[PDB]
Amino acid sequence: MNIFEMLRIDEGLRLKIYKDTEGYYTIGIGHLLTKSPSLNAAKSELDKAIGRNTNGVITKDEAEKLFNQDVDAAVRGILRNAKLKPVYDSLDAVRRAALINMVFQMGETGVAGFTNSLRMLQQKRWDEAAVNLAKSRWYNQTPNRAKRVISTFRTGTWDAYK
Ligand SMILES: [Cl-]
Ligand SMILES: [Cl-]
C-alpha cells in the first residue's frame, strides 16, 4: 500500500462535480473546487484547473492528474511548514503517509493546529497521540476515516486499510 492507494480508498473517485462531506463542490479524488455555494463558480474553477471547457465532467486521467498534483502539493506543503516538517522528519514511512492524508484532507493549517497531538507523535507516544487525535471535530465528523488514519499512527502498519 502507499499514499496514493490509501488516499484513493479514503476519497473514492467521482468524475462529475459532487458535494463533499461538508457540502463543498469537489471532483475526482477529493479535489476541492470551491467553498462557494454556486455550481457555476465550481464549474468555472473546474475548467480553469483542467484547462478546457468541461461542463462539470472530467475523464479518469484528468482526475488522476489533479490527484498527483494534490499529493505533491501536500508533501511540499508539509516540508515547508515550520510546525509540520519536524514531525514528518521524525516519523517512519507508514506514519508519514498518515500525516500526508490528514494534510490532504484538512490542509496544512488545520493540521498544524493539532499542537498537542503533533508533539505526542514526535515523542513516539502512539497510544496517547491516538487518544488525543480523537478529541477533534475531525473525528466526530468523519469517524470511519479518522479511525483508519488514527489506527495507522497507532500501529505504524497498513492494517486499517486491509
Ligand atoms: Cl488546481
Ligand atoms: Cl468517515
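Determined by X-ray crystallography, 1.7 Å, according to the entry header.
Cβ atoms are placed via backbone N, Cα and C, with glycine included.
What Swiss-Prot says about this protein:
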type	residues	note
MUTAGEN	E11 to A, F, H, M or N	Complete loss of enzymatic activity
MUTAGEN	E11 to N	Loss of 84% of enzymatic activity
MUTAGEN	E11 to Q	Complete loss of activity
ACT_SITE	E11	active site, proton donor/acceptor
MUTAGEN	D20 to E or Q	Loss of 99% of enzymatic activity
ACT_SITE	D20	active site, proton donor/acceptor
MUTAGEN	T26 to H	Facilitates transglycosylation more effectively than hydrolysis; covalently bound substrate
MUTAGEN	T26 to E	Complete loss of activity at neutral pH; covalently bound substrate
MUTAGEN	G30 to A	Almost complete loss of enzymatic activity
BINDING	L32, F104, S117, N132	substrate binding site
MUTAGEN	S117 to V	50-fold decrease in enzymatic activity
MUTAGEN	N132 to M or F	2-fold decrease in enzymatic activity
Spatial separation of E11 (mutagenesis position) from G30 (mutagenesis position) - C-alpha basis, Å: 5
Spatial separation of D20 (mutagenesis position) from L32 (substrate binding site) - C-alpha basis, Å: 8
Integer Å distance between the CA atoms belonging to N132 (mutagenesis position) and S117 (mutagenesis position): 6
Cα-Cα distance linking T26 (mutagenesis position) and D20 (mutagenesis position), given in Å to the nearest integer: 6
Inter-residue C-alpha distance, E11 (mutagenesis position) and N132 (mutagenesis position) (nearest angstrom): 24
Cβ neighbour count (within 10 Å, all chains shown) around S117 (mutagenesis position): 24
Neighbouring C-beta atoms (10 Å sphere around the C-beta of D20 (mutagenesis position)): 17
Rounded to the nearest Å - Cα separation of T26 (mutagenesis position) and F104 (substrate binding site): 13
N132 (mutagenesis position) and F104 (substrate binding site), distance between Cα atoms, whole Å: 20
